[PDB]
Amino acid sequence: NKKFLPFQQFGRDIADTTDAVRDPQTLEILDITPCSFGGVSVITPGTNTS
Amino acid sequence: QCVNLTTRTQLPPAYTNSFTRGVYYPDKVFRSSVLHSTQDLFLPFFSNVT
Amino acid sequence: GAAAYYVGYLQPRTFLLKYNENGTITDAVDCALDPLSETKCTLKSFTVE
Amino acid sequence: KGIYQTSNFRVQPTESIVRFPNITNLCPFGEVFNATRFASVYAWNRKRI
Ligand SMILES: *[C@@H]1O[C@H](CO)[C@@H](O[C@@H]2O[C@H](CO)[C@@H](O)[C@H](O)[C@H]2NC(C)=O)[C@H](O)[C@H]1NC(C)=O
Ligand SMILES: *[C@@H]1O[C@H](CO)[C@@H](O[C@@H]2O[C@H](CO)[C@@H](O)[C@H](O)[C@H]2NC(C)=O)[C@H](O)[C@H]1NC(C)=O
Ligand SMILES: *[C@@H]1O[C@H](CO)[C@@H](O)[C@H](O)[C@H]1NC(C)=O
Ligand SMILES: *[C@@H]1O[C@H](CO)[C@@H](O)[C@H](O)[C@H]1NC(C)=O
Ligand SMILES: *[C@@H]1O[C@H](CO)[C@@H](O)[C@H](O)[C@H]1NC(C)=O
């Protein structure tokens, strides 16, 4: 839903990473969201028993 | 062909305050809800402008 | 007729800019106006407690 | 025995896409590098591509 001015092509967040990008053929604004997210933990009773 | 419009060389110029004027976009990237620090040849606030 | 023009001069300075939700620049701070403006420029907040 | 933290959940890319502007013409390689007369060093020429 971001509305880029005609002279702008890329968008950057506070960490300077690219967040919004204009498609050079359809002239529509698209957002880039990372693919990795969420924590993972493993519960083991000890490898010498199971 | 130009015929001199005025004989008076100069008049004493008087200055006003440029309250918070002359701010230009430093780069062509889009930022939302961002407080951004940039160094460039800006016009000083509350300056003397002829 | 009746026309007035104004001329000012630029200078190397550091600015802190407020960017709006729609991408417009709504406010900015001169970091060398006074100590209060300098502390706003360093603290990255338009309100100083 | 215990609970251990591991790496965060990763999702691997599945495709690769390229998005370039719709451009058809070829750049003037034959009138920049192949010109009949070049400019002098003191009055060099500048061209837009
Ligand atoms: C590159 O190709 C795309 C897709 O073929 C062009 O998109 C067209 O844009 C016009 C402008 O309104 C539409 O009327 C067409 O319907 C679009 N095409 C399709 C297939 O929907 C795009 O314009 C091309 N790039 C340039 C610079 O012309
Ligand atoms: C630069 O101009 C020269 C002409 O002096 C080109 O040389 C000719 O190129 C054509 C096309 O490949 C050949 O059929 C001719 O045999 C070439 N002439 C000679 C004498 O060999 C050259 O191709 C041009 N280069 C570019 C990049 O446009
Ligand atoms: C754990 O396994 C090792 C090797 O299999 C064994 O020597 C040790 O006694 C085991 N610990 C317990 C508490 O059974
Ligand atoms: C006025 O214009 C005339 C036109 O030739 C010029 O000769 C003259 O020097 C001018 N007066 C000035 C510059 O004071
Ligand atoms: C501009 O300079 C004049 C003196 O030339 C001074 O009286 C005036 O206060 C100055 N304006 C400011 C500091 O805003």
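Just so it is clear, chain B uses Swiss-Prot numbers, and the residues here are 14-63, in order.
Looks like electron microscopy, 3.1 Å, at least that's what the header says.
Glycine residues also receive a Cβ, built from the backbone N, Cα and C atoms like all the rest.
Under its natural variant annotations, Swiss-Prot gives B:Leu18 to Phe the following note: In strain: Beta/B.1.351, Gamma/P.1, 19B/501Y. Annotation of the natural variant B:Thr19 to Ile in Swiss-Prot: In strain: Omicron/BQ.1.1, Omicron/XBB.1.5, Omicron/EG.5.1. Record note (Swiss-Prot), natural variant B:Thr19 to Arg: In strain: Delta/B.1.617.2, Omicron/BA.2, Omicron/BA.2.12.1, Omicron/BA.2.75, Omicron/BA.4, Omicron/BA.5. The unchanged residue is displayed. Swiss-Prot lists B:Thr20 to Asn among its natural variants, and the accompanying note reads: In strain: Gamma/P.1. Swiss-Prot documents B:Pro26 to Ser as a naturally occurring variant and attaches the note In strain: Gamma/P.1. A natural variant is reported in Swiss-Prot for this position, B:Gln52 to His, and the note states: In strain: Omicron/EG.5.1.
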Other C-beta atoms that fall within 10 angstroms of the C-beta of B:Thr19 (variant position): 5
Distant-in-sequence Cβ neighbours of B:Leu18 (variant position), under 8 Å, six or more positions away: none
Among B:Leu18, B:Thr20, B:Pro26 (the variant positions), residues with Cβ under 8 Å to chain C, listed in sequence order: none
Three-state secondary structure, B:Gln52 (variant position) (per DSSP): strand
Fewest other C-beta atoms within 10 angstroms, as judged across B:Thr20, B:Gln52, which are the variant positions: B:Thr20
B:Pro26 (variant position) versus B:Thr20 (variant position) - Cα distance in angstrom: 17
Rounded Cα separation (Å) that holds between B:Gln52 (variant position) and B:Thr19 (variant position): 42
B:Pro26 (variant position) versus B:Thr19 (variant position) - Cα distance in angstrom: 16
Distant-in-sequence Cβ neighbours of B:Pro26 (variant position), under 8 Å, six or more positions away: B:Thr63
